Structure formats: C-alpha cells, structure tokens
Amino acid sequence: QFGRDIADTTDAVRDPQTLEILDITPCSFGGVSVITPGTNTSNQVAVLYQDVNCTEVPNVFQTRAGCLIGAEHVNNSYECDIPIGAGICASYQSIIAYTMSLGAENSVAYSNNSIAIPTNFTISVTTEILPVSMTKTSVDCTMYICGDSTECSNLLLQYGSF
Amino acid sequence: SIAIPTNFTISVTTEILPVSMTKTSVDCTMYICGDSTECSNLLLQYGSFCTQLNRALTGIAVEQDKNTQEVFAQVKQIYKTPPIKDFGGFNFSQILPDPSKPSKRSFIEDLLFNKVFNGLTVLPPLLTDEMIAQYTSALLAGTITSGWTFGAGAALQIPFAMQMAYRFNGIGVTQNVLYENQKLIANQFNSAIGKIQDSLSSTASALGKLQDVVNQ
Amino acid sequence: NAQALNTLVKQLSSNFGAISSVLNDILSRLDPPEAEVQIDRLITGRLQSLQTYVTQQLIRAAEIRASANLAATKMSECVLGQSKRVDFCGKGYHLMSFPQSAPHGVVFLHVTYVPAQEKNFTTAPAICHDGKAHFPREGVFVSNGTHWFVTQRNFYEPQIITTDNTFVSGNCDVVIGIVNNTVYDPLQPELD
Amino acid sequence: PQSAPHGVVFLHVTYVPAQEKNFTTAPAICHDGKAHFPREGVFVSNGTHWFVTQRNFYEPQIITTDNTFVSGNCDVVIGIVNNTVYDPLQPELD
Ligand SMILES: *[C@@H]1O[C@H](CO)[C@@H](O[C@@H]2O[C@H](CO)[C@@H](O)[C@H](O)[C@H]2NC(C)=O)[C@H](O)[C@H]1NC(C)=O
Ligand SMILES: *[C@@H]1O[C@H](CO)[C@@H](O[C@@H]2O[C@H](CO)[C@@H](O)[C@H](O)[C@H]2NC(C)=O)[C@H](O)[C@H]1NC(C)=O
Ligand SMILES: *[C@@H]1O[C@H](CO)[C@@H](O[C@@H]2O[C@H](CO)[C@@H](O)[C@H](O)[C@H]2NC(C)=O)[C@H](O)[C@H]1NC(C)=O
Ligand SMILES: *[C@@H]1O[C@H](CO)[C@@H](O[C@@H]2O[C@H](CO)[C@@H](O)[C@H](O)[C@H]2NC(C)=O)[C@H](O)[C@H]1NC(C)=O
Ligand SMILES: *[C@@H]1O[C@H](CO)[C@@H](O)[C@H](O)[C@H]1NC(C)=O
Ligand SMILES: *[C@@H]1O[C@H](CO)[C@@H](O)[C@H](O)[C@H]1NC(C)=O
Ligand SMILES: *[C@@H]1O[C@H](CO)[C@@H](O)[C@H](O)[C@H]1NC(C)=O
Ligand SMILES: *[C@@H]1O[C@H](CO)[C@@H](O)[C@H](O)[C@H]1NC(C)=O
Ligand SMILES: *[C@@H]1O[C@H](CO)[C@@H](O)[C@H](O)[C@H]1NC(C)=O
Ligand SMILES: *[C@@H]1O[C@H](CO)[C@@H](O)[C@H](O)[C@H]1NC(C)=O
Ligand SMILES: *[C@@H]1O[C@H](CO)[C@@H](O)[C@H](O)[C@H]1NC(C)=O
Ligand SMILES: *[C@@H]1O[C@H](CO)[C@@H](O)[C@H](O)[C@H]1NC(C)=O
Ligand SMILES: *[C@@H]1O[C@H](CO)[C@@H](O)[C@H](O)[C@H]1NC(C)=O
Ligand SMILES: *[C@@H]1O[C@H](CO)[C@@H](O)[C@H](O)[C@H]1NC(C)=O
C-alpha cells in the first residue's frame, strides 16, 4: 500500500481506489536569504530562495542554488563580490547576478629555448594577522545556577559534580 | 665504508587529503515540531537554543567555502598550457584536461570521481567542482611552464628540460647527470604516470580519507 | 566571544517549562512539596545552557591554540630567522618579518622579494667548446640574440662565459639542445 | 595537484636513489704535508685509485686543487690517507 525510501521515510503511496502508485515528496521549503550591497552604498536588495523550483515562491532569475529576485543575469563574468553559492556571485552595477570569474586567462609564451629572467626587483611588506589568545573567562556554579539560594543549591548537589 | 648510489628511480607517490565536507544547514522551528504553531510556542520558551545552533552550523558552513579558498585559489591569474606539448620528452596528457572529457576534467580526475527530505537541507558549495579543476589546471600550467617562478611573483616561463636541472641541483645532485640521463628520466616518469593510474583503475582501497569522510 | 557571554545571560530569562524565570518567585508562590518540580526543570535547562557554552568555548580554545601554535611557528622561522620554505610567510621570496603587538594576537610584516621587469632570451642548457660539454656552476645561459652570457636565475647579471664559473662533463653528443660557442679562459691572456 | 570530490590529491615526484656500491673512503687527503678536504661530496676509492664524487650519485673525478680546499695540518685530523693531489696549472706551465 505504500513504500519507504530509507530511514523509515514514506516516499510512495498507491491509492487503492485508482490502483496507481504515486510518489510522495515534501513540498518546497528552506531558508530565505537577502543579498545587499551595503546600507550606505545603496538601498536596493535582492531576495534569494534556496533549492526551490521558482514557480510558487511569492525580475526573476533561476540558478543552481535556487532562484533570486532583485537581480538581472549577466552573461559577462566578473570577479566575485557577494558569494551566493553554486558558482554565482552578485555585485553592484542595480544588483547583477553573474557567473564567478576564476581569473585572468593568460597563456605564457612557452618554448624549449625561452627563459624569462627579471631585470628588476620590488620589495613589498605583507601584513599577516594571527590571533594567539582570547579573553580569560571564569563562571561560578552556586551563585549563577541558583544565586544566593541555599535551598536551590541543595538540589544542585544531587546532580553530583557536573 | 661509504655506499653511494649509481642509479636513481623516480617514483610518483599519491597523497590524499580532504579539504571540505558537505555544507549542511539545519532548521529548528519546522524540525523540532514541524508546521505546528501550538508546538512552536513551547519551542521558543526555552530561549534561544536553536537560534545559535543555526548560527553555529552556518558559521562552519561558510568555513568549508573558505577552506577550499586558500587550498586551491593560490594563483593570482589563470594559466593555460601551450597548444604544443614538448616538455623534453615528458608526457602530461594524463593530468592535463582534455576536450573529450567535460572541457575541464583530466583523465585521472575522471577516474577519481567515478571511483567515489523533510527537516534537513544541504547548501551547495560556493566553488562548483566543475571549475575546481580550473584552478588545478592553472596550477599545473604554472608548475610546468613557469615552474616555481610563478609562485613568488610574475609567472616566468622556463623549459621543462632544464627546470628539472634546478630541482636536481636543489637536492645536492649536479645537473650534469640529468641531461646525460634525460631520456631515461622521461621514460621513468612516463612509466610512473602510467602505473599510478592503473593502481586505482580496476580496484583500490587506498582512497581512505576521501571515501570514508562521506560515510560518517 | 562577546555574544557567547551575552547569549548566556538571556538564558536566565527562559522558564524552561516553569511559570517564572526568576528563582525568588518560584520560592514565593509555590507549595514547597511541589516547588522543586518547577526548580528541577529550571536547573536542567540552565545546566544544559551552561554545558553548551563551555563546549563551544572548548572548541574555540582548540582552534585558537592551533592558530597560536601556527603563530609561534611563524615567529620561530620567519622572525627569529629566514624561512627558506616558500610562501610560508608572505608571497614571494621571504627575507624576514617584524612582529607587532595586537590586543589578542600578533601581526607580522613579511618583507618579501618580488621580482619584476622580466625579459625573454633564447638560451640553451649547455655549451660545447672543443668537444667538451660545459654547464653553469650557478645560474643559466642567456643570449641577447648573438652574444651569450651567464646570469643568476633570479636577476639579470650577464657575464662572459668562463672556465671558472662553469664545469665540464661528458661529451657534446649525450645532451640535446646544446649550442656551439667558445668558452673564454683567463689563463691564456696571462700566459701570453 | 588533482581535484577530488571533497579534497585534493597530489602526485609527489620523488628522487629515490638505488644501485648502491660500497667503497673505501677517507675524510681528507694529505698532499705535501697539507690536509685536503672536498668542496662538495666525499672522497671515494675503487680499491686503489681515489676519486671525488657527490653524495647522491657516483660521478668519480680526479682529485684536483680546484674541487678541494686545504686547511690545517696532516697531524690534527685522524683517518687521513696519504695520496697525491693533481694540480691543473703544472701542465700549463710545463
Ligand atoms: C627598477 O625599478 C625601480 C622602481 O621600481 C626604478 O626606480 C625608478 O627609477 C625612475 C627613473 O627616473 C625614477 O623616476 C623613479 O622615481 C624610481 N622609483 C623608485 C621607487 O626608486 C629603477 O629605475 C628600475 N631599474 C631598472 C634597471 O629598471
Ligand atoms: C639505471 O636503471 C635503469 C632502470 O632502472 C636502467 O635502464 C634499463 O637499461 C637496460 C639496459 O638495456 C634496459 O634493458 C632497460 O629496459 C632499462 N630500463 C628502463 C626502465 O629504461 C639503466 O640502464 C640503469 N643505468 C645504470 C648506469 O645502471
Ligand atoms: C659546433 O660544433 C659541432 C660539433 O662538432 C658541429 O657539428 C659538426 O657539424 C659538421 C657539419 O655538419 C659535422 O661534419 C660534424 O660531424 C659535427 N660534429 C659532430 C661532433 O657531430 C657544429 O657544426 C659546430 N657549429 C655549430 C654552429 O653548431
Ligand atoms: C704519507 O705521509 C705521512 C706524513 O709524512 C707519512 O708518515 C711518515 O712516516 C715516516 C715513516 O713511517 C715517519 O718517519 C714520518 O715521521 C711520518 N710523518 C709524520 C708527519 O709523522 C707516511 O709514511 C706517508 N705514506 C703513507 C702510506 O701514509
Ligand atoms: C471502484 O472501481 C471502479 C472501477 O473503475 C470505479 O469506477 C469506481 O469509481 C471505484 N470506486 C471508488 C470509490 O474508487
Ligand atoms: C560606505 O561605507 C564604507 C565603509 O566605511 C566606505 O568604504 C564606502 O566608501 C562608503 N560608501 C559611500 C557611498 O559612502
Ligand atoms: C520547475 O518546475 C517546472 C514545472 O512547473 C519545470 O518545467 C522545470 O524544469 C523545473 N525546474 C527545475 C530546475 O527543475
Ligand atoms: C546570454 O546567453 C543567453 C543564453 O545563450 C542568450 O540567449 C543571450 O542572448 C545572451 N545575451 C544576453 C544579453 O543575455
Ligand atoms: C620573446 O622574445 C622575442 C625576441 O624577438 C620577442 O619577439 C617576443 O615577443 C618575446 N615573447 C614574449 C615576451 O612573450
Ligand atoms: C602520452 O601517453 C598517452 C597514453 O596513451 C599517449 O596516447 C600519448 O601519445 C603520449 N604522449 C606523448 C607525447 O608521449
Ligand atoms: C648584446 O650584448 C653585447 C654585449 O655588449 C653587445 O655588444 C651587443 O651589441 C648586444 N646585441 C647583440 C645583438 O649581440
Ligand atoms: C625546440 O622546439 C622547436 C619547435 O618546437 C624545434 O624545431 C626544435 O627542434 C626544438 N629543439 C630542442 C632542442 O628541443
Ligand atoms: C679503478 O678505476 C680506475 C680508473 O680508470 C681504473 O684504471 C682501475 O683499473 C680501477 N680499479 C682499481 C683497482 O683501481
Ligand atoms: C677503523 O677501524 C679498524 C677496525 O676497528 C681499525 O683497525 C682502524 O685503525 C680504524 N681506522 C680509523 C681511521 O678509525
């Protein structure tokens, strides 16, 4: 009369009246996200829906990570500014959704008898930032869990040495 | 008593390391109870237990996208192998991408990939695997055409025949031996490349970290 | 860290199934025989919240220690000395670095040697002189079209091909790509 | 590097020496009362004749004043062997 895919989850029920097996799937859901270029930079925002067929959510552009509203697809590829997912990124032109640009494609001149040797050098200082410690914090037991209450702390002792 | 080698064997060793996992995101309002307004009331009165859990989960979800960033995106620009491939008798078609494959995947990568509901959702990775090979292709071109020069600054072309000479010079081996044994080295390298692909073609349980990480 | 401390405070306001979020009210208007029932659920909820905070703190402590150990390692190699390993401290050929104090960490200033202004030359891997194959002791061969020169791999410092800065081995037939050129010898002018 | 579904795969090209032969050696050579040391590599001998070669490959070469440097005396260092050091200038002078 019905079927379970895995982990005790029904995914197929046959209606006995009609005698025709039908698949069952949970309908669309997920987390809605907002794409913005910055409060001071601009005001327009674009709404993103994750893993939803873009036919019942409400410029609409469908992408591999669901469809987003408020951006226009651009064939031209630029450097990624806002990472949305599935290889698309958004930035400010209006909000534009474009395929991520991996980088500048250059074919260096290669040959069996060609050596590129620098004739000049530039010394540049690079700043690396690394944390080594965090704020030292301590939490008390009796006066926090209950607080200046002997009767309450008495029941706390029953839990042992947690 | 001194024992000094009179010959050398060049062997390629495969090291497997995971760099990212599935970006999972978990809801709580529709997971703990599920489309139940009356039940959701008792969910929130516990405070903000699941509010931080989503923040904690999404906190690591973006980390994997970061993790892939430094491990792969280490090239300021994308390099392309020259159309003519004469690397002093060396063969690299196994690792380089081919048009026959999906326009970016190499023969070994294809061999590698092939060998590998309500309440939950999975976030797709920021860098799709299709263009992940693009970074490796760029690195392959840089480490072959430009050798190690492009790692410091601008990519400087260097023929592969004498690029090895520096590396041989870097391990206390005079470069003169390499040129006198260039043909032998190329044959050894090609055989090693051919052998490693066969070590994983039919059957191989050495995937280890890559294969098992999905399991848990 | 600030939010982790802050989010813990709000947990005190949660009833965790009790009727009030403050202990005094529970001790006031509840019959003591059954008063502990509301307390027990309250303590478990608060204890659970406290358990989570410590666990989250422990996870961050391991991450900080890993970063701290990495920071110490960078200081060990890139500050106390020169890091031969490539791109471990600043892109380019690292020279040295200067640590700087930070409120909860350390900031380095990796002084790197970035080459620029490259030129491409027609070259060969070896030189044949009098039937003897010559190789460079250091650097590589270069030529500005006609004249040949030797320079280090990281800077263009052309020099005349000389016996002193080159070594011979084998014959002219075993190596491919060789070019025919004359190797200067400083002894001949002195002898003559 | 090679792409993997959830990781990265390397192909470490390594230089593994093989076909090793054992030879009698000395740490230095005494010539005309001067202790000679190799600029690089170590001294080797195929029984009788002595040679200089690098530590990672057998490339014997004639002991020459240019591939060796002199320091100290013949007495302070132990294990030295008595042998002659060729000089490239003498044939040119003669
Ligand atoms: C190497 O590069 C440096 C700068 O990167 C050059 O120095 C410049 O020289 C010009 C020549 O008049 C000056 O106008 C600039 O003010 C200099 N800049 C600096 C920062 O010093 C140098 O000339 C270059 N040398 C070669 C041989 O190319
Ligand atoms: C060093 O070892 C290689 C192989 O490890 C030797 O190459 C072999 O040479 C024989 C001689 O005819 C051939 O029959 C084999 O087919 C070669 N093998 C390969 C893989 O090329 C080489 O001769 C050795 N050299 C020395 C000096 O011992
Ligand atoms: C440089 O030297 C080589 C080596 O001698 C010369 O090659 C000779 O070319 C002639 C004429 O083709 C042949 O008869 C000889 O047999 C070659 N030598 C060898 C060892 O095979 C070459 O011609 C010289 N000049 C240049 C510009 O390379
Ligand atoms: C190599 O040179 C050493 C150093 O001169 C020689 O040792 C000398 O041996 C004679 C005779 O046994 C002694 O009279 C000398 O006093 C020794 N020299 C010193 C500095 O004490 C050695 O004989 C030579 N030959 C060999 C094979 O080692
Ligand atoms: C029972 O089956 C008959 C056969 O076609 C169909 O006409 C009828 O509608 C069915 N009744 C129900 C209640 O499904
Ligand atoms: C918005 O604020 C950022 C951060 O200070 C600044 O870099 C940017 O220039 C600002 N843009 C405008 C339009 O004010
Ligand atoms: C979304 O649903 C429509 C049918 O309503 C279908 O034609 C389309 O292919 C679906 N899109 C995706 C990405 O599956
Ligand atoms: C972009 O690509 C699509 C798909 O091939 C094509 O239909 C369209 O004309 C192209 N140009 C623009 C401006 O969208
Ligand atoms: C290589 O050098 C030649 C010299 O004539 C030049 O024409 C060519 O443009 C150079 N290639 C580069 C810089 O890629
Ligand atoms: C590299 O190996 C492949 C494997 O069959 C072969 O088809 C190709 O011709 C080889 N290329 C070279 C340059 O040896
Ligand atoms: C190359 O450099 C030499 C060195 O002085 C110079 O004499 C010559 O004119 C330059 N050009 C060519 C084509 O050799
Ligand atoms: C270098 O490459 C050119 C063109 O590919 C070829 O004509 C020449 O014979 C090659 N020489 C060597 C030494 O590889
Ligand atoms: C050692 O090598 C030399 C080098 O030619 C050779 O003459 C000699 O016969 C070899 N054997 C011995 C025992 O010296
Ligand atoms: C090396 O060891 C042997 C055997 O113990 C000994 O006869 C000889 O004198 C030693 N020579 C040196 C230089 O240590």
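Chain A is numbered as in Swiss-Prot; the shown residues are, in order, 564-621, 641-675, 691-759.
Heads up, the Cβ atoms here are built off N, Cα and C, so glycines get one too.
Under its mutagenesis annotations, Swiss-Prot gives A:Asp614 to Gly the following note: Increase of pseudotyped VSV particle production ex vivo. Increase of viral load in hamster upper respiratory tract. Produces more infectious particles when cultured in primary human epithelial cells; increases replication and transmissibility in hamsters and ferrets. In the structure as shown, the Cβ atom of A:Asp614 (mutagenesis position) sits within 10 Å of 17 other Cβ atoms.
For A:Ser673 to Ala, Swiss-Prot lists a mutagenesis experiment annotated as follows: No effect on O-glycosylation by host GALNT1. The Cβ of A:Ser673 (mutagenesis position) has 17 neighbouring Cβ atoms from other residues within 10 Å, across all protein chains displayed.
Where Swiss-Prot documents A:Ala570 to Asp as a natural variant, the accompanying text is: In strain: Alpha/B.1.1.7. In three-state terms derived from DSSP, A:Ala570 (variant position) belongs to neither a helical nor a strand segment and is classed as coil. Counting every protein chain shown, the number of other Cβ atoms lying within 10 Å of the Cβ of A:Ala570 (variant position) is 6.
Sequence-distant contacts of A:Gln613 (variant position), defined as residues of its own chain at least six apart whose C-beta falls under 8 angstroms from its C-beta, comprise A:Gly593, A:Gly594, A:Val595, A:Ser596, A:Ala647, A:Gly648, A:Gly667. Here Swiss-Prot notes a natural variant, A:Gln613 to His, with the remark: In strain: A23.1.
Annotation note: A:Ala653 (variant position) sits in a coil segment as assigned by DSSP. The Cβ of A:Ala653 (variant position) lies under 8 Å from the Cβ of A:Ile598, A:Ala609, A:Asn641, A:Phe643, A:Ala672, A:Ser691, A:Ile692, A:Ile693, A:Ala694, each of these being in the same chain and 6 or more residues away along the sequence. A:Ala653 to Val appears in Swiss-Prot as a natural variant; the accompanying note says: In strain: 19B/501Y.
Close to A:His655 (variant position) in the fold, though at least 6 residues off in sequence, lie A:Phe643, A:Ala694, A:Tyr695, each with a CB less than 8 Å from its CB. Here Swiss-Prot describes A:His655 to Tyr as a natural variant; the accompanying note says: In strain: Gamma/P.1, 19B/501T, 19B/501Y, Omicron/BA.1, Omicron/BA.2, Omicron/BA.2.12.1, Omicron/BA.2.75, Omicron/BA.4, Omicron/BA.5, Omicron/BQ.1.1, Omicron/XBB.1.5, Omicron/EG.5.1.
Natural variation at this site is recorded by Swiss-Prot as A:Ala701 to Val, annotated: In strain: Beta/B.1.351, Iota/B.1.526. Secondary structure from DSSP puts A:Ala701 (variant position) in coil. Annotation for A:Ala701 (variant position): no spatial neighbours, criterion Cβ-Cβ under 8 Å with sequence separation of six or more.
Long-range neighbours of A:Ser704 (variant position) (same chain, six or more residues apart, CB within less than 8 Å of its CB): none. In Swiss-Prot, a published natural variant is listed as A:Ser704 to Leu, annotated In strain: Omicron/BA.2.12.1.
A simple way to gauge crowding: the CB of A:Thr716 (variant position) has 13 other CB atoms within 10 angstroms, across all the protein chains here. The note that Swiss-Prot attaches to the natural variant A:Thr716 to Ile is: In strain: Alpha/B.1.1.7.
Taking the Cα atom of each, A:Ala570 (variant position) and A:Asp614 (mutagenesis position) are about 22 angstrom apart.
Separating the Cα atoms of A:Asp614 (mutagenesis position) and A:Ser673 (mutagenesis position) is a whole-number distance of 21 Å. Proximity to ligand 2 (Cβ under 6 Å from any of its atoms) holds for none of the recorded positions A:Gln613, A:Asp614, A:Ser673, A:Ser704. Looking at A:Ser673 (mutagenesis position) and A:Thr716 (variant position), their Cα atoms lie 39 Å from each other.
Contacting chain C by the Cβ rule (under 8 Å between Cβ atoms), the variant positions A:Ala570, A:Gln613, A:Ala653, A:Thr716 reduce to A:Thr716. In the three-state DSSP scheme, A:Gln613 (variant position) falls into the coil class.
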